[PDB]
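Here's the structure we're looking at; comments come further down.
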Amino acid sequence: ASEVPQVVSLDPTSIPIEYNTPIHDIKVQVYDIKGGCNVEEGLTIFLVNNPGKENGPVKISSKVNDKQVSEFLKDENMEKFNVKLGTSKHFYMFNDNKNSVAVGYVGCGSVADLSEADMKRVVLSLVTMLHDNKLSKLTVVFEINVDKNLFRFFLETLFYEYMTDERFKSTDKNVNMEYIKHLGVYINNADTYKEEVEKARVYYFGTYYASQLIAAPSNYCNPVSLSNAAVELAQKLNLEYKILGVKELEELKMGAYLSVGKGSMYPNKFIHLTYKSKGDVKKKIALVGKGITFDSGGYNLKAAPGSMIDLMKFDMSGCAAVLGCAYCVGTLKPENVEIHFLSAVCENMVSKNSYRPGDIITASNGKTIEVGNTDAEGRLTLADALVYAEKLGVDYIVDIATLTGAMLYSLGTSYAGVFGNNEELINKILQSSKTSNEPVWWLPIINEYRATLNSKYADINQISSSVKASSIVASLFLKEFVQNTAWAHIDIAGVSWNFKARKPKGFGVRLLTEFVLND
Amino acid sequence: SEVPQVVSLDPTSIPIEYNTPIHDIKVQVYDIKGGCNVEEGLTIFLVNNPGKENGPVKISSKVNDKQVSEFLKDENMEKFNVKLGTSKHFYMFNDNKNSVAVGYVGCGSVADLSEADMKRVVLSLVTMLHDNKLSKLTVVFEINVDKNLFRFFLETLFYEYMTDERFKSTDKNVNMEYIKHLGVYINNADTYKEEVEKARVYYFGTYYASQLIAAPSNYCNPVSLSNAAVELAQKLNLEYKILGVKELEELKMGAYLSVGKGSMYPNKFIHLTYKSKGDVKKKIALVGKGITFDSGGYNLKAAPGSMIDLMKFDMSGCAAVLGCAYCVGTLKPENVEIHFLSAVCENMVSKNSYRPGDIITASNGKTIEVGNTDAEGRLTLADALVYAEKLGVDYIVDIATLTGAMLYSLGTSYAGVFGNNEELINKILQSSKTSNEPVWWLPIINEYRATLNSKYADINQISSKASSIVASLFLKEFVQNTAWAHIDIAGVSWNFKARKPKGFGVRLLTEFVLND
Amino acid sequence: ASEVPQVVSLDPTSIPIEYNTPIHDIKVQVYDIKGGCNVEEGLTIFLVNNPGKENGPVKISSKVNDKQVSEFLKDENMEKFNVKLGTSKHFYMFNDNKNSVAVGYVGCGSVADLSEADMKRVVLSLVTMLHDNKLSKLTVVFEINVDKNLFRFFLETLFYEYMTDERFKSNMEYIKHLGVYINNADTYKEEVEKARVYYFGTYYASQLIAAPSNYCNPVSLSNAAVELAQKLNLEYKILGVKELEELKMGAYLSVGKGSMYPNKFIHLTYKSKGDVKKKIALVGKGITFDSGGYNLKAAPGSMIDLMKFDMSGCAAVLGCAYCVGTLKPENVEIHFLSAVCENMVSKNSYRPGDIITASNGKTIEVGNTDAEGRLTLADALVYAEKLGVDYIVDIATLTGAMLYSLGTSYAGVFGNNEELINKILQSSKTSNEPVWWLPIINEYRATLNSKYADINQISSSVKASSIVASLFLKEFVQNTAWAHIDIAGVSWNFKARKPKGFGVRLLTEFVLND
Ligand SMILES: CC(C)(C)CC(=O)N[C@@H](C(=O)NO)c1ccc(-c2cc(F)c(F)c(F)c2)cc1
Ligand SMILES: CC(C)(C)CC(=O)N[C@@H](C(=O)NO)c1ccc(-c2cc(F)c(F)c(F)c2)cc1
Ligand SMILES: CC(C)(C)CC(=O)N[C@@H](C(=O)NO)c1ccc(-c2cc(F)c(F)c(F)c2)cc1
Ligand SMILES: [Zn+2]
Ligand SMILES: [Zn+2]
Ligand SMILES: [Zn+2]
Ligand SMILES: [Zn+2]
Ligand SMILES: [Zn+2]
Ligand SMILES: [Zn+2]
């Protein structure tokens, strides 16, 4: 734990973190739908669809253990409503014990298998029913088909979207902020789905924890304060930790990493968390996250129209995702595995002490790098991070980074891109993507472009000057720093930020965790 | 107090000229009914011709000289016309057989000169003063002007006549000589006499503001500017207080302190106070934006036409307030208590600078999400407006070079005024009429308030296009229950044609204080 | 009706126009709230606030004549919800007679005085429920404070936002009944049919604007004007290129030169049956598409894809023409004018630097082809003052600077006559179409001095474009009271991706209460 430097005494010296969220107070009960649905206090929502019939009528199929509610929800009354994806309706009636109840439904389209995006729409429609309504209990009746992974995804998404981050609110807190205390779920073959509930709660927070870190502004979330939070997290989870300061980094000759942070008031802090299983270890994995707490661009300042310099607190999303994974792994405690969580945290700033364009710097593997652009600082920090990671002697090195903005032009805001030197590892990422429902796509490392990184003076150029394929060029650059290890690179620069909702996604936490677990 | 330097050659004070050549001018006002004596220097007639556009010049005044009167007869003067801005020089011998200079400046055919027309008239008259080493100027008024317009003539004459040579060195004007005497002829002269010394007060306050603004950022930094304000206060016997960083920290001014975090100069909060002897009926707080230099911060002014080299003008609001302070302290109005405020700092790029995206806390507890570092003015004004309201005043009037959007709305002549109180706005509009400083009332549109709703903080700093209106909506959030008005002078502060400050707002704020 | 030229046989030859809308089929009843409410049919929505507590709990005061709904509306239930402006909830249930009804609310904030901006948010919340409604009846219970004008605004807005334009397409059902419970109902009833007239006047203008440039061209726009005039029994006249050349409208014609569509000048006339006491000319800018000419809109943010909207001034005048010809005010004679053309890049286009001559003889030096609206208005104004009217009011999407000045909500008004400007402002207040008075600063006039022509079209330096354009237009009105309304910023609703029909009601209130 290191002291955070301040310019004025009003400068924050730590990131506020909410561990005990209202979600953790919610008691979750899972009932088998065969036994019928009890409709009591709170709000009972049925998830219905109508296969084939686009915007077809609503039909409740479950047994409802109440004569009154059954009559209300009979087919001929429900037919005036439809199952259009995103549609919702509220019902009000009295049950058999003469107690008023609130019932409703959410349309789930006319397609049998809902994609992760469709399910997210259903959750969002469901969440609006939770907002501005002081409910004590929510009951969800699944009348659609979901496998165990999609059921978990439903819960995680619900917990995430329902949650509101009011850490930075002061005079403008929602005076009506009131969370439900009970969640009931009716589903076919409930005994098989029950194991997903706690996994969802663990996945939710790991995602929401990374979200809190990302959403934290660059004056709260700096290299020192972020490394402090990693320490606290590790102390709560009994993870081994090591926080490397500038001096050790100099001794390890991390010249590429150090140059990036030269222009910052905050000293570089290299984060090293370690989870090791108690049993015999059969797999060693290093998970690397890019940790630029603020990216001004350096002397290559982000001043072009649309450079979104104000959003650049998000450039440690990779680090956040890695730390969120550290929570999920340290909590669920997988066996036969050893995971290193790495992040070379620093801050790309403009100063008299900054690194300059044209500077030639030496990485910790001896390779000299000519800087052609100070705004491509991520691949520099990752270079030293990758070399460090390989010295640990692992089987897999996976890095996750908000690296290139060109991802928005290639995959957009929904799908992340994965690059690598090992096809087996890449397939495991794609498999992890399926089971976590965090969309990833395999993109090529095109060797024909490697020649454009040939520097006249240094061993290698940082950027190309004749190739607009930035995501591939950067992957080619990073590949030059992994000598003999299966390695994959996930570019989340396009998917890390939910633009419509103006908030982080916490993308990668579940993806990386499903990777650790299913191995 | 002590100005920090990078090298020894860095200046540690703003050069300021108090005793200007204008203050060495003896001003005499005579009644035109007794006629004009024409003996020495240059004598200029302000003549018009109501109706006839570009009509003939006719000297109506009685001239107490046979030879000069003969020269100025209609027969001789018919060849000249009264087109606004026209000037002619005449050369002749008077009765004493002394050569003498006589001329005129045409004042159009409209019987009511406006603020713009009178400025053209003065400018022409000033051109007759430049490059002509004269010891005396007499001006004969053959037009109809009210007391406030006659005063505006003098203030403007004095302002345009004076040349700022504080930073001249090997290029000082070798031929620059100022007149030592000024004569004025006008109808009902006893009425206009009091306006003379009021004009000299109004002029210097405007020129004092002009000097501070023109002073470059390496000369005019927050420390040197707060030093100057103290020097001003000590001269005028005003109560003064300069709040430094650690005091500001205690007052929790996080917004204002964040803006200045990057600068090598400590933040300095200027607090001057004039208090009349006797019963105070009105308590007023005047707030001036005091950014000694606006680089833009990490949102650097690097766009084409961002005019970063002119950014020394972002202290103009503060200058206007200090200029007003001189006027008020000199004229000493009664039954009022005036607080002169300016949260002075510099907006720089550094490892210590505030960033786009920072969530800062204002002194009233509201958390603000910083969308753009170049919108730093409203951040400093936020803490200043809270401090001001804490003084229990009746009126808060802030003046600021806030938004460049003003150039597209009102332009370079008219300032914009916003507010939460219609009575206060009208008073500003009234003072605009009497100070002859053009000001237009622009609305604070409440529908736009939603665009400032922040996801994480209490409020957004910027809306991420009606910048001026949005900036006012922001400032409204820091005035709880006081009549408040906001004057945006970003477009009218600088005279691009003359390449110099206007000192805009000094006379406006003084007229507001005096006539209240 | 002139023939609309085509490049291919697939190019349309008229603007699709819906006159009979489902809104005209809605039967409206206004009851007094002091008598209580009947909630036995369809959707009932309470407009409630909480002046005492910001985002405070919902409490329904009205007594309803149904036991089931009375239980639903008890304070224990409603306090689970809050009145945050725009927030809404609605529930389906059975009433006492076992009929299906729906009951809900819309939060109206904690301020007793509702602005038109606030009311618009309330209506939008209401409409969102209507777009998911299949019920036959909507009942709106006003448990808040509205005067006669804001209530009419509520109806016009409700109608306008409810109606959806589907002329170019290749869920819900429109209600047949609207019930309203409000205090002093008898005083409000007169505002209903006025709201229906104002609605279609606005929606008609909306239809013209939204109609794309391949549909809405000078020939088809003027054709629709003729058809509107015939339906309302207005005197009309469409001046063609030959008549325009005779009248020497060289500024107007220079803009259209590069277009495949011949310039058309629209002149509609309403005249009262009795004695004519006031004469008015309403002038609308009618650029059916603004490419920018050789000063092409290629800069980032120039938004060339939206420039079908630059005839919004023309549409608003035609929209007003509908209301006037329908409401038939006495003692007035109104002229509806628009010099309609298209600003295109061609070998025939006018060029930057061209010196053109207006119908009043003034030579103009063109500095920017993208500033073509003021050129066409210049000749239109000269035409307007020749009619011998008391008031000339032009309305135009003139300068993008309005977005930086007043924004997207308030229009700017400029003029030479303070009395006319006040009437505009008063019309703005009664119609709830917000306008703000901006100055015509004479000091800027010198920037329009041309070296070779009588006057410059634009300024080289001055960025106060809205003011500079006003000074320009001022040179084409010799001695008639004249006002200019710049709606370049308020014409298009960007959040809803559709026109606002801005100006119709403002202009109609102007002619009706003058
Ligand atoms: C290859 C380079 C440095 C010339 C351009 C680039 O890819 N820049 C990166 C960057 O600065 N990484 O440290 C970059 C990454 C994300 C974004 C980005 C911009 C947005 F406006 C946005 F919404 C987003 F999600 C990402 C922009 C640039
Ligand atoms: C709202 C924002 C920050 C996007 C653009 C803005 O209004 N900037 C202000 C500013 O920096 N306030 O601290 C601003 C104010 C005046 C001017 C300005 C520019 C000129 F070229 C000019 F001549 C002038 F007089 C003022 C430019 C920007
Ligand atoms: C004076 C000039 C031509 C340099 C810039 C200008 O004011 N152009 C006008 C125009 O082309 N009139 O025919 C103009 C008017 C509205 C808009 C405009 C732009 C928007 F992005 C927008 F959303 C809007 F509503 C209007 C842009 C330019
Ligand atoms: Zn970067
Ligand atoms: Zn980066
Ligand atoms: Zn700025
Ligand atoms: Zn500023
Ligand atoms: Zn145009
Ligand atoms: Zn146009």
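In order, the residues displayed for chain A correspond to 85-603 in Swiss-Prot numbering, which applies throughout.
Looking at the header, which is where the method is noted, we find X-ray crystallography, 2.3 Å.
Just so you know, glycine gets a Cβ as well, placed from its N, Cα and C.
Sequence-distant contacts (6 or more apart, same chain, Cβ under 8 Å) of A:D379 (mutagenesis position) comprise A:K386, A:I393, A:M396, A:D399, A:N432, A:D459, A:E461. The annotation peptide binding site is assigned in Swiss-Prot to A:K374, A:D379, A:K386, A:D399, A:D459.
Here Swiss-Prot flags A:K374, A:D379, A:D399, A:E461 as Zn(2+) 2 binding site. Under DSSP, A:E461 (Zn(2+) 2 binding site) is assigned to coil, being neither helix nor strand in the three-state scheme.
Listed in Swiss-Prot as a mutagenesis experiment, A:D379 to A is described as follows: 6.5-fold reduction in catalytic efficiency in the presence of Co(2+); 854-fold reduction in catalytic efficiency in the presence of Mn(2+); substrate affinity is slightly reduced; impairs formation of stable homohexamer; when associated with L-461.
Among the features that Swiss-Prot reports, Zn(2+) 1 binding site is placed at A:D379, A:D459, A:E461, with the record citing experimental evidence.
Recorded in Swiss-Prot as a mutagenesis result, A:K386 to A carries the remark: 100-fold decrease in catalytic efficiency. 2-fold decrease in substrate affinity. Loss of hexamer formation with formation of dimers and trimers.
All protein chains considered, the CB of A:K386 (mutagenesis position) has 21 other CB atoms within 10 Å. Per Swiss-Prot, active site is recorded for A:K386 (among others).
According to DSSP, A:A387 (mutagenesis position) sits in a coil region rather than a helix or strand. Other Cβ atoms within 10 Å of the Cβ of A:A387 (mutagenesis position) number 17 in total over all chains. Recorded in Swiss-Prot as a mutagenesis result, A:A387 to P carries the remark: 16-fold decrease in catalytic efficiency. No effect on hexamer formation.
Taken residue by residue with DSSP, A:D394 (mutagenesis position) is part of a helix. Summarising the environment of A:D394 (mutagenesis position), the number of other Cβ atoms within 10 Å of its Cβ, over all protein chains shown, is 21. A:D394 to A appears in Swiss-Prot as a published mutagenesis result, with the remark: 7.5-fold increase in catalytic efficiency. No effect on hexamer formation. 1.7-fold increase in substrate affinity.
For A:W525 (mutagenesis position), the Cβ neighbour count at a 10 Å cut-off comes to 13, with all displayed protein chains included. Swiss-Prot lists A:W525 to A among its mutagenesis entries, and the accompanying note reads: Loss of catalytic activity and impairs oligomerization; when associated with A-533.
A:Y533 to A appears in Swiss-Prot as a published mutagenesis result, with the remark: Loss of catalytic activity and impairs oligomerization; when associated with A-525. If you draw a 10 Å sphere around the CB of A:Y533 (mutagenesis position), it holds 16 other CB atoms from the protein chains shown.
Other residues of the chain with a Cβ within 8 Å of the Cβ centroid of A:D379, A:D459, A:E461, the Zn(2+) 1 site, are A:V344, A:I376, A:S380, A:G381, A:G382, A:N384, A:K386, A:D399, A:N432, A:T458, A:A460, A:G462.
Under DSSP, A:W525 (mutagenesis position) is assigned to a strand (E or B) in the three-state scheme. Straight-line distance linking the Cα atoms of A:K374 (peptide binding site) and A:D394 (mutagenesis position), rounded to a whole number, equals 18 Å.
What surrounds the Zn(2+) 2 site, by Cβ distance within 8 Å of the Cβ centroid and not counting A:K374, A:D379, A:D399, A:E461, is the set A:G375, A:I376, A:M396, A:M400, A:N432, A:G462, A:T465, A:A485, A:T486, A:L487 from the same chain. Secondary structure at A:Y533 (mutagenesis position), taken from DSSP and collapsed to helix, strand or coil, is helix. Ranking the mutagenesis positions A:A387, A:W525, A:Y533 by the distance of their Cα atoms from the Cα of A:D394 (mutagenesis position) places A:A387 first.
Contacting chain B by the Cβ rule (under 8 Å between Cβ atoms), the recorded positions A:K374, A:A387, A:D394, A:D399, A:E461, A:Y533 reduce to A:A387, A:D394. Annotation note: A:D379 (mutagenesis position) sits in a strand segment as assigned by DSSP. The most densely surrounded of the binding-site residues A:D399, A:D459, A:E461 is A:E461 (count of other Cβ atoms within 10 A of its Cβ).
In this structure, none of the recorded positions from A:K374, A:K386, A:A387, A:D394, A:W525 has a C-beta falling under 6 Å of any atom of ligand 4. When secondary structure is read from DSSP and collapsed to three states, A:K374 (peptide binding site) falls in the coil class. On a Cα basis, A:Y533 (mutagenesis position) lies 28 Å away from A:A387 (mutagenesis position).
Among the recorded positions A:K386, A:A387, A:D394, A:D459, A:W525, A:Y533, no residue has its Cβ under 6 Å from any atom of ligand 5. Looking at A:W525 (mutagenesis position) and A:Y533 (mutagenesis position), their Cα atoms lie 21 Å from each other.
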